[PDB]
Amino acid sequence: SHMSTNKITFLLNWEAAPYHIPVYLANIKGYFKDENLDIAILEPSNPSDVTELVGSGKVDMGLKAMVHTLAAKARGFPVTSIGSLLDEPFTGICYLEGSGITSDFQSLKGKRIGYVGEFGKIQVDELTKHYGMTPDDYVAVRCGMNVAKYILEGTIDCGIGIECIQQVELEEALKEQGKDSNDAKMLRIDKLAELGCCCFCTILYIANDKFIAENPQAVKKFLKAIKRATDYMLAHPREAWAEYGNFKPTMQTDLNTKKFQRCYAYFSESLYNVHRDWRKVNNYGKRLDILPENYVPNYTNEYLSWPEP
Amino acid sequence: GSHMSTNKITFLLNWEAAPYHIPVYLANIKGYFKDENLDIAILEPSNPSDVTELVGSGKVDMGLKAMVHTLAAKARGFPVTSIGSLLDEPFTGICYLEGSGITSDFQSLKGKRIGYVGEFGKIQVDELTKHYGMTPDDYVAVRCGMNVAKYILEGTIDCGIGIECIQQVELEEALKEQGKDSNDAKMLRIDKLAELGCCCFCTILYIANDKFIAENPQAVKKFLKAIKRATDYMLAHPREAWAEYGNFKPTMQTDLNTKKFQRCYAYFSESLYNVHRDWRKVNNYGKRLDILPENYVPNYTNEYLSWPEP
């Protein structure tokens, strides 16, 4: 046979990024150790791997956005959100002024539109019918984690991204070229779809259902440690950020520092799943035909051990 | 029921993404895994010391680790097997900068802060001391993870364990950044110090969980075929291959990483074969370090490789 391992696998939604600070900081400051937890932090090379891995139990826990978490279980990969990390970050179609793309959705006709994995394309395809268009009126291009990079390189004309990550990259890159950073703009997806929030892109703590049912204390203790790191980071951002970069030097760049400052306001303080946000995205998912008509949102706040705000 | 299964096979690197990982990524990028009907989920560790336990316990299917770690994993009850070789015998040693009081003499290490990655580097340095009129208390070992060269440059350690084509290139480039002579980046070779002859103890290997191997022999063979296909292309088209890799992983587009790749290039195993003699020497070394029991048998196999040993 084999020896047992207490290492709990935690798979990020993305390559290591500024908003992952509470996870790494919880490890770095020994908060996991203090809860007698050993967390193996893993980074995906492809974000589209993440929900199948967690859902199948090949990975115990991780992060993903809300729309992905919903779809994972509708697709037969039983994950559950046990908490929130990054709340409603502004999400949209990022573009550069002077490329012919304007605030009119119709300006996207015939454009190459980058998306990350799969769901971004589904979303844009659905939007088209709301603006006298069809999914053939543009070319969707799968870009993984390089949407902003490929916009800058000219290989796509615009692309789906988050304001505090992708738009910051564009802004900083414009500046470096001696261009106006305000040329970096975004058609908000929540505006286009008329939603009211970008809650569909709230980044959540998720876990496999069986892992939850079999390690209820580990889950609760994991969230205590995250909460402690989150409290610390929010009260001492500069010092926490420096701690994070000392461990992951990529975070020590000016570019990631700018991103972190933009991420800062979006961090969930309480880690709570916001009920109204889940209801609204659930309905959005059904509208997108990726969730069945009577689908129940897959989240819980029961492993959080402090008052709901 | 609604619970669906996955076809994804998890593959965990030994380290954050680095130039020598090109054959793994390239096999995916150029569609070689898909051509073999394999869906490989490439994962990157934040902590290299997590890897062998994750593969050994079966939590992760396959991955990479160096020989010493691979032998040690199964000796400790985490059953993995090397199924092929990625990076052959890369020069490994205690890296330092000229002028800091450290010299080719092991005894200059007295009272110094010596960085190591995870666990075994300290074991190795500790054992070395007694051959040089020293004890493990005659230096201060500092656990550094993947940031040994960084911390040498930042001065929070005096020297540390690293491989020539990664850590030493890092010191060389930073020295030029400072207007210094890059030749000031030196190492005390650990193979020389330990009387080994080769740095096969740091040969980086393709490894797999033993149960995964027994239950999926065809997937393993196919994985290695796709790896071999990527490896041939990369060795025959290094510039084009490197550019493909960097287009996917932008960090690989830096001048520093390009110089690391050029230095890694000579070390890539061309046939992926485990070298039997190397395993024998490293087995005995690990027994000597007391990390392997006296009757221990090397945990590797070449039987999933689909072309002859040249």
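These residue numbers are counts, starting from 1, taken along the chain as shown.
Header entry for method reads X-ray crystallography, 2.2 Å.
From the backbone N, Cα and C atoms, a Cβ is placed for every residue, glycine too.
Here Swiss-Prot flags A:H68 as active site. If you draw a 10 Å sphere around the CB of A:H68 (mutagenesis position), it holds 24 other CB atoms from the protein chains shown. DSSP assigns A:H68 (mutagenesis position) to a helix in the three-state reduction.
Contacts of A:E118 (pyridoxal 5'-phosphate binding site) defined by a Cβ separation under 8 A and a same-chain sequence distance of 6+ are given as A:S48, A:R142, in order along the sequence. As annotated by Swiss-Prot, pyridoxal 5'-phosphate binding site applies to A:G117, A:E118, A:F119, A:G120.
Under its mutagenesis entries, Swiss-Prot includes A:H68 to N or G (Swiss-Prot position 66) with the note: Abolishes catalytic activity.
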Spatially closest candidate among A:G117, A:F119, A:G120, the listed binding-site residues, to A:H68 (mutagenesis position) (Cα to Cα): A:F119
Which listed residue (A:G117, A:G120) has most other Cβ within 10 Å, given these are binding-site residues: A:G120
8 Å Cβ shell about A:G117, A:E118, A:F119, A:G120 centroid, pyridoxal 5'-phosphate site members excluded: A:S48, A:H68, A:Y115, A:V116, A:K121, A:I122, A:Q123
Other CB atoms within 10 A, centred on A:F119 (pyridoxal 5'-phosphate binding site): 21
